[PDB]
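Just below is one structure, and these are the notes that go with it.
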Amino acid sequence: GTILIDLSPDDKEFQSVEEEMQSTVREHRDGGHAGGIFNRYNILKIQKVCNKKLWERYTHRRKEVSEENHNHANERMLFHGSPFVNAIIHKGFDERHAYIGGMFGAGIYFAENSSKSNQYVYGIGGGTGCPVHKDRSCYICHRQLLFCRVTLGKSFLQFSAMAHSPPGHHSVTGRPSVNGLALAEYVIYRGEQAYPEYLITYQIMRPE
Ligand SMILES: Cc1cccc2c(=O)[nH]c(-c3ccccc3)c(C)c12
Ligand SMILES: [Zn+2]
């Protein structure tokens, strides 16, 4: 039941999504090992993801969370990079997308930094890079990220140098305490707390 609608580069919705993507690139502690070396992206396409069932699932859950957190869903737009992007847009998020080895436990992880999500499009640590060239820094192969609507509710705050939510919390916020320039990462424990709203197709660009 999923359909993808292409946005025109002239549409302001295209433009505000491209801006979120480009403005949240940062340097990573691995020097680009996992996601490559770039300062910006070539955006090739942005598609709106429409699925009634998955949307209704998301909003039913968002209401429940809101009612348990002084009528505040604490909804964000966040990036998700995954080798399973094709499964997610058709079937939604679920426990198969849980990162068992994650620093904040076995949940589904989202980033404010697009370049953080970009590290995972070929799997943990960047796997072995693109299918065609086995290159984690490939400038040629087309990559995909999701920009998702994520309900955080009451988020447990964890400073930093499918499992359950910490009791009484709806999500976890991993806030980098050492790198002042890294933005936050978030973890949810219920697949129904995220909706994959935009599918963004892109290349990383070789710095000049
Ligand atoms: C740890 C983390 C922080 C911030 C963002 C992400 C992300 O976007 N994707 C993933 C991830 C998803 C599927 C398989 C492997 C990693 C992960 C793990 C992730
Ligand atoms: Zn390649």
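Numbering of chain A is taken from Swiss-Prot, so the residues present carry the numbers 952-1112, 1115-1161, in order.
The backbone N, Cα and C atoms fix where each Cβ goes, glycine too.
Database features (Swiss-Prot):
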MUTAGEN   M1054 to V  Loss of activity
BINDING   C1081, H1084, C1089, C1092  Zn(2+) binding site
Near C1081 (Zn(2+) binding site), which residues of its chain come within a Cβ-Cβ distance under 8 Å, counting only those 6 or more away in sequence? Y1073, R1087, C1089, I1091, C1092
Report, as a whole number of Å, the distance between the Cα atoms of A1112 and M1115, which flank a stretch of 2 unmodelled residues in this deposited structure. 24
Using all protein chains shown, find which of the recorded positions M1054, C1089, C1092 scores highest when you count other CB atoms within 10 A of its CB. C1089
I'm trying to understand the geometry here, so how far is the Cα atom of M1054 (mutagenesis position) from the Cα atom of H1084 (Zn(2+) binding site), in Å to the nearest whole number? 30
Relative to the Cβ position of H1084 (Zn(2+) binding site), how many further Cβ atoms are located within 10 Å? 13
Applying the rule Cβ within 8 Å of the centroid of the Cβ atoms of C1081, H1084, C1089, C1092, what extra residues of the same chain belong around the Zn(2+) site? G1080, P1082, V1083, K1085, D1086, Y1090, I1091
